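S.K.: I am attaching a structure below and will ask some questions about it afterwards.
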Amino acid sequence: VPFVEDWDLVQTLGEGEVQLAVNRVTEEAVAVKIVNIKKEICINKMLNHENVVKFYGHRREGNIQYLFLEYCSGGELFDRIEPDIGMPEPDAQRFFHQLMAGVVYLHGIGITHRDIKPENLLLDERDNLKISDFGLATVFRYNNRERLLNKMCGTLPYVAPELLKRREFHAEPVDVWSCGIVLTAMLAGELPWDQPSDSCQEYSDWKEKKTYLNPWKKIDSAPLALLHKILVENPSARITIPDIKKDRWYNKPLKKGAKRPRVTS
Ligand SMILES: N#Cc1cnc(NC(=O)Nc2ccc3cc(C(=O)O)ccc3c2)cn1
């Protein structure tokens, strides 16, 4: 079929730069990342899951790398969070379920994302969450042997406290912590602290269980009981994903399915 390989760059999606590309023949939309990168391509080739941004391929034009990735028309989860309000609790529970499925998948194949935040969680046309950007990602389990991490990666308001206090740490509780900060942002529309350190007053208040303060006072007791188990300073005592899936709020019926068309009489 002629011209089937031609794509037109129609608009900017993010910033390296991310462009929306449309196929000249089929009109299929893809996101093109125009660029660490060698590792991002290698990790992306391992990935295949409904809550993980799809990798279609790559092309190297001299010094420039072109990553052909899934287009998510709903944009970033970040723009679904109303500042200081958040979003309706049933929406946050659905986004959190899909975030857990995506992270379970990644950890299962021994990959840690290391930069989970709402800017990296994209939504398709049906508002299905997709974990995006594997530029900071790494392999923490190979040949069934766990590798402890030591590199400083992520975004300070979402990083686990052990990444700041310890030389080495396990990879999985770090992604669990950032998911908990994402859950906090979705339910309160604010970040609880700048960084999880003792020098940070907001972080000390949380360890002192002052939940009458913002953002915790905006969060219902059931999802807050979950946050009490995720945002635990000691990563060895922090709730694992199998146990998040057994939490009372995680399994609380709150939301109806996608609106489906119907007529009466
Ligand atoms: N790395 C990476 C990466 C970045 N973007 C990917 N896909 C994608 O569709 N990106 C975006 C990013 C921002 C967007 C923002 C909007 C919007 O603000 O309306 C709509 C669609 C968007 C789509 C896929 N992988």
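By Swiss-Prot numbering, chain A shows 3-17, 21-40, 51-280, in order.
We read in the header that X-ray crystallography, 2.4 Å was used to get this structure.
Each Cβ is built from the backbone N, Cα and C atoms, and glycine gets one as well.
Sharing the record's features from Swiss-Prot:
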| type | residues | note |
| --- | --- | --- |
| MUTAGEN | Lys38 to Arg | Abolishes kinase activity |
| MUTAGEN | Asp130 to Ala | Abolishes kinase activity |
| ACT_SITE | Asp130 | active site, proton acceptor |
| MUTAGEN | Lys132 to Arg | Strong reduction of chromatin-associated CHK1 ubiquitination |
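Looking at the shown structure, can you explain where the listed features end up?
M.R.: Less than 8 angstroms from the CB of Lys38 (mutagenesis position) sit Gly21, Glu22, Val23, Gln80, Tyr81, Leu82, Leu84, each of them six or more residues away in the same chain.
Remark: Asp130 (mutagenesis position) has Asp148, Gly150, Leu151, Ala152, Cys168, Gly169, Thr170, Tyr173, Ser193 as non-local neighbours, by Cβ distance under 8 Å and separation of at least 6 in sequence. Annotation note: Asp130 (mutagenesis position) sits in a coil segment as assigned by DSSP.
Counting every protein chain shown, the number of other Cβ atoms lying within 10 Å of the Cβ of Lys132 (mutagenesis position) is 22.
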S.K.: If 3 residues are missing between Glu17 and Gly21, how far apart are the two Cα atoms, in Å?
M.R.: 6
